[PDB]
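These notes are about the structure you will find just below.
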Amino acid sequence: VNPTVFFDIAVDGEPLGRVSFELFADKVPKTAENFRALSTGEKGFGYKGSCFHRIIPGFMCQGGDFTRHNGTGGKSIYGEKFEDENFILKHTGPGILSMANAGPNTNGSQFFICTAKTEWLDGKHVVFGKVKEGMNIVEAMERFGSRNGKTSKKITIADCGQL
């Protein structure tokens, strides 16, 4: 019953592979729905064609800024921002999908895929999914990152949608 969405990842335009995510709509329905809808593009905007603009190996990959491509943009399907839905789920290890934000109740479209346990984020970022298939592809993406987060090649979501 929880939805599954996929990203097909490209590196400098060359296909890398597919990552799929389970979205925890049972626990965080509003947050899950935002990500789902941005992944299908059904509202007229979304993730297709957008980049990962900050990848720090041993920490996380961050994406979802489809308006400014650098961490300063994005918007949700509910408006510019929306509230922190709950903090039921924790950052338990690699593969966790969590919302980026700029303070309390400022969730937009940006998210990060953890590649480490990041327990210091618990109660401050809303966890709403996990990698289901293709964690190996996330690990491959991580190799293009750097300590300061700049990527050495352009990592894009070449296609995305619901499975």
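Chain A uses Swiss-Prot numbers throughout; the residues present, in order, are 2-164.
Backbone N, Cα and C atoms are what each Cβ position is placed from, and that goes for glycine too.
As given in Swiss-Prot:
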DOMAIN    7-163  domain 'PPIase cyclophilin-type'
MUTAGEN   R69 to A  No effect on peptidyl-prolyl cis-trans isomerase activity. Reduced interaction with BSG/CD147 and ability to induce leukocyte chemotaxis
MUTAGEN   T107 to A  No effect on peptidyl-prolyl cis-trans isomerase activity. Reduced interaction with BSG/CD147 and ability to induce leukocyte chemotaxis
MUTAGEN   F113 to A  Reduced ability to stimulate MAPK/ERK phosphorylation
MUTAGEN   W121 to H  No effect on peptidyl-prolyl cis-trans isomerase activity
MUTAGEN   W121 to A  200-fold decrease of sensitivity to CsA. Reduced ability to stimulate MAPK/ERK phosphorylation
MUTAGEN   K125 to Q  Acetylation-mimetic mutant; no effect on its interaction with TARDBP
MUTAGEN   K125 to R  Loss of acetylation and interaction with TARDBP
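What Swiss-Prot annotates, mapped onto the structure for a quick look.
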{"residue": "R69", "record": "mutagenesis position", "DSSP (3 states)": "coil"}
{"residue": "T107", "record": "mutagenesis position", "DSSP (3 states)": "coil"}
{"residue": "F113", "record": "mutagenesis position", "DSSP (3 states)": "strand"}
{"residue": "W121", "record": "mutagenesis position", "DSSP (3 states)": "helix"}
(request) With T107 (mutagenesis position) as the reference Cα, tell me which of the mutagenesis positions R69, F113, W121, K125 is the closest one. (result) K125
(request) Look at the mutagenesis positions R69, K125 and tell me which residue has the greatest number of other C-beta atoms within 10 angstroms of its C-beta. (result) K125
(message) Return the residues near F113 (mutagenesis position) by Cβ distance under 8 Å, restricted to its own chain and a separation of at least 6 in sequence.
(response) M61, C62, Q63, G64, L98, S99, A101, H126
(message) Just to verify: the residue among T107, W121 with the fewest other Cβ atoms within 10 Å, which of the mutagenesis positions is it?
(response) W121
(request) Give the distance between the Cα atoms of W121 (mutagenesis position) and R69 (mutagenesis position), rounded to the nearest whole Å. (result) 28
(request) Provide, as an integer number of angstrom, the distance between the C-alpha atoms of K125 (mutagenesis position) and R69 (mutagenesis position). (result) 24
